[PDB]
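Notes for the one structure printed next.
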Amino acid sequence: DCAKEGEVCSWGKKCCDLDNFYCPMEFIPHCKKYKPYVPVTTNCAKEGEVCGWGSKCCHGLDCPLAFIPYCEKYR
Amino acid sequence: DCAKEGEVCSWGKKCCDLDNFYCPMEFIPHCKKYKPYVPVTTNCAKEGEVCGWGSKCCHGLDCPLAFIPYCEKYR
Amino acid sequence: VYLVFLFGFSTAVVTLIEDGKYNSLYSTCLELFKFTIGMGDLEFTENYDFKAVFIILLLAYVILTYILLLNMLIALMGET
Amino acid sequence: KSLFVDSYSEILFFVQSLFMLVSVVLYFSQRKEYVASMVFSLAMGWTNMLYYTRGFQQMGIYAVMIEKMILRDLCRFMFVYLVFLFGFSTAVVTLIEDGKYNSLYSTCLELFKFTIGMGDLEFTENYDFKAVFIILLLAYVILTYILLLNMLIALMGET
Amino acid sequence: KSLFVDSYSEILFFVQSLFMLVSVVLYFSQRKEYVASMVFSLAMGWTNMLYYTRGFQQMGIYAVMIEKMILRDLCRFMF
Ligand SMILES: CCCCCCCCCCCCC(=O)O[C@@H](COC(=O)CCC)COP(=O)(O)O[C@H]1[C@H](O)[C@@H](O)[C@@H](O)[C@@H](O)[C@@H]1O
Ligand SMILES: CCCCCCCCCCCCC(=O)O[C@@H](COC(=O)CCC)COP(=O)(O)O[C@H]1[C@H](O)[C@@H](O)[C@@H](O)[C@@H](O)[C@@H]1O
Ligand SMILES: CCCCCCCCCCC(=O)O[C@H](COC(=O)CCCCC)COP(=O)(O)OCCN
Ligand SMILES: CCCCCCCCCCC(=O)O[C@H](COC(=O)CCCCC)COP(=O)(O)OCCN
Ligand SMILES: CCCCCCCCCCC(=O)O[C@H](COC(=O)CCCCC)COP(=O)(O)OCCN
Ligand SMILES: CCCCCCCCCCC(=O)O[C@H](COC(=O)CCCCC)COP(=O)(O)OCCN
């Protein structure tokens, strides 16, 4: 049968229902429940600010690939 | 402007709308129209018959990866 | 020598994982051959039963074939 | 010291036998882990076919050359390679605590993939310290892939 | 002359120390950038383990060969 949360997985035994639980990659992994998607909020960088060097950007922007990238609206 | 069907593409000029366009990979390509799609008609192989060696299965079936494969009702 | 190593690790992998692209010797032999020419598929997105034993076999195979034997072939051609 | 330096084939055949016996013990103890033992016997059992390459001169000399490549060249390579891998792995895990890089094991695998030519220099994810990550990965790739891995081929040629 | 032609290991240990001090300065100034200075000092540190390969003959000669490979061959190829 399947392994429940908190039990050792992948040594000949899968986790239970995979919409709710997963087996991580850690060489003796234990089944863990998923976690929700918390949205990004303050402490992010805003539009026109230096992204990448220690501060990500909020939802409505993209941080380009450049040496000193600035977040911008992507259309 | 864009190039119409039959004109030479990719030498500094894209063709017009994607619904009737594909610039082939031919080193002097011409804009061509997407043909309609027909499913696998007759002359296919049937389930339990040999596939791969000059005959392909019909759309309800699939040909596995083996030296002498046979059409199977996949899933 | 290469075919001896290939068939050995192929049989082991097929025995370990009976399903999901490794349900035959032909498929598993091809998938392990792809590692030799540098286009392997080390994704590990699948939920196999004996993962973390699978990984040890693949790492051992890769070290034996890719790093050791191929560079040895280059050395021997240079000697010839 | 004699076993540590000589009679390797006896050790390998013995270890194959040990894996088989442990597999039988786990079989009759009503465990599923016996398969994990069994395959380690099987994968060894084919490689020990090379023992029989003696008795044919060309293949025998080839096998002896394999033996000296393993002991003299590969053993020195792997020590330095593991030191560099572990160093950059710890740095990357410290920098980026989330998503393929939240453990030493996952990060070690993802860095190991670069050496065998199936890396992942994508940088599509939204990390806090992107653009430092790129510098670390470029340094790692230059040090391992270009310098050390070709140096191994040169040393094998000399040997 | 000897600051670049010779005595590499003294320079590399010194540069590791400089990265550590810059990390401390950034730490107490309320800047997250102190992480960036930290990890470089970590990544250099595990590389400076090769300094101790002397005292073992085979690894010592191997490390000297690595030094010469960097300074002779790689520095033209990269150009
Ligand atoms: C998951 C599993 C994968 C692991 C597979 C690992 C590779 C197996 C490769 C197949 C090896 C079989 C074999 O052919 O055995 C090899 C030993 O394996 C190795 O090379 C290193 C193993 C590390 C030769 O051993 P040999 O008995 O010939 O030793 C010699 C004496 O006989 C002789 O009298 C002289 O004293 C001479 O100096 C001695 O050396
Ligand atoms: C995140 C970014 C990491 C960058 C890391 C870059 C690789 C470091 C590799 C490990 C370096 C440790 C080491 O051990 O450094 C090596 C050399 O460094 C290099 O490989 C190139 C550095 C540039 C030995 O330095 P050494 O002090 O012994 O110099 C020798 C004198 O002792 C002796 O008297 C002789 O006169 C001799 O001619 C001198 O050379
Ligand atoms: C030859 C080619 C090698 C390439 C692969 C290298 C993988 C080594 C993993 C290093 C490691 O550091 O592995 C950690 C320690 O365990 C071991 O793995 C012991 C066996 C390792 C024996 C050296 C993983 O443990 P963890 O619980 O997942 O730590 C995560 C904390 N949250
Ligand atoms: C060893 C292997 C090397 C592979 C990676 C090479 C990347 C080099 C980029 C070259 C460059 O020329 O980089 C441009 C100039 O700036 C710098 O980056 C200076 C610092 C660079 C120090 C040399 C990028 O600037 P940008 O603003 O993003 O240009 C976009 C304009 N809209
Ligand atoms: C160094 C790495 C090489 C890899 C790429 C090789 C490309 C050559 C293709 C050969 C060919 O067969 O190319 C034919 C002619 O094109 C040319 O190529 C001309 C130049 C040939 C002179 C060398 C194909 O004819 P087509 O009109 O382009 O396509 C219609 C077909 N029904
Ligand atoms: C040089 C590089 C080689 C890389 C590719 C090697 C692929 C060969 C696979 C070997 C094998 O062992 O192939 C099996 C036996 O058949 C043959 O293929 C005979 C011809 C083989 C001649 C020796 C596959 O048969 P199957 O029916 O699909 O078995 C699955 C049962 N469900």
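Residues displayed in chain D correspond, in order, to Swiss-Prot positions 504-603, 627-685.
Each residue, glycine too, has its Cβ placed from N, Cα and C.
Lifted from Swiss-Prot, the feature list:
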BINDING   D:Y511, D:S512, D:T550, D:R557  resiniferatoxin binding site
BINDING   D:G643  Na(+) 1 binding site
BINDING   D:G643  Na(+) 2 binding site
BINDING   D:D646  Ca(2+) binding site
MUTAGEN   D:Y511 to A  Loss of sensitivity to capsaicin
MUTAGEN   D:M547 to L  Reduces binding to resiniferatoxin
MUTAGEN   D:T550 to I  Reduces sensitivity to capsaicin 10-fold; no effect on sensitivity to resiniferatoxin. Reduces binding to resiniferatoxin
MUTAGEN   D:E636 to K  Abolishes channel activity. Restored channel activity; when associated with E-639
MUTAGEN   D:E636 to Q  Slight modification of pore attributes
MUTAGEN   D:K639 to E  Restored channel activity; when associated with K-636
MUTAGEN   D:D646 to N  Strongly reduces the affinity for pore blocker ruthenium red and lowered channel permeability for Mg(2+)
MUTAGEN   D:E648 to Q  Minor modification of pore attributes
MUTAGEN   D:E651 to Q  Minor modification of pore attributes
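Distribution of Swiss-Prot features across the structure.
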residue	record	DSSP class
D:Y511	mutagenesis position	helix
D:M547	mutagenesis position	helix
D:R557	resiniferatoxin binding site	coil
D:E636	mutagenesis position	helix
D:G643	Na(+) 1 binding site	coil
D:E648	mutagenesis position	coil
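D:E651 (mutagenesis position) is surrounded by 13 other CB atoms, counting those within 10 A of its CB over all protein chains shown.
The resiniferatoxin site, placed at the center of the C-beta atoms of D:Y511, D:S512, D:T550, D:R557, has further neighbours from the same chain whose C-beta lies within 8 angstroms: D:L515, D:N551, D:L553, D:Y554, D:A566, D:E570. Checked against ligand 1, the recorded positions D:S512, D:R557, D:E636, D:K639, D:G643, D:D646 give D:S512 as the ones with a Cβ under 6 Å from it, listed in sequence order. Comparing the Cα of D:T550 (mutagenesis position) with the Cα of every entry in D:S512, D:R557, D:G643, these being the binding-site residues, the smallest distance points to D:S512. If you measure from the Cα atom of D:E636 (mutagenesis position) to that of D:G643 (Na(+) 1 binding site), you get 12 Å. Checking the recorded positions D:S512, D:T550, D:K639 against chain C with a Cβ-Cβ cut-off under 8 Å leaves D:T550, D:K639, in sequence order. Listed in sequence order, the residues of the same chain lying 6 or more apart from D:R557 (resiniferatoxin binding site) and placing their CB within less than 8 Å of its CB are D:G563, D:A566.
Between the CA atoms of D:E651 (mutagenesis position) and D:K639 (mutagenesis position) there is a gap of 19 Å, rounded to the nearest whole number.
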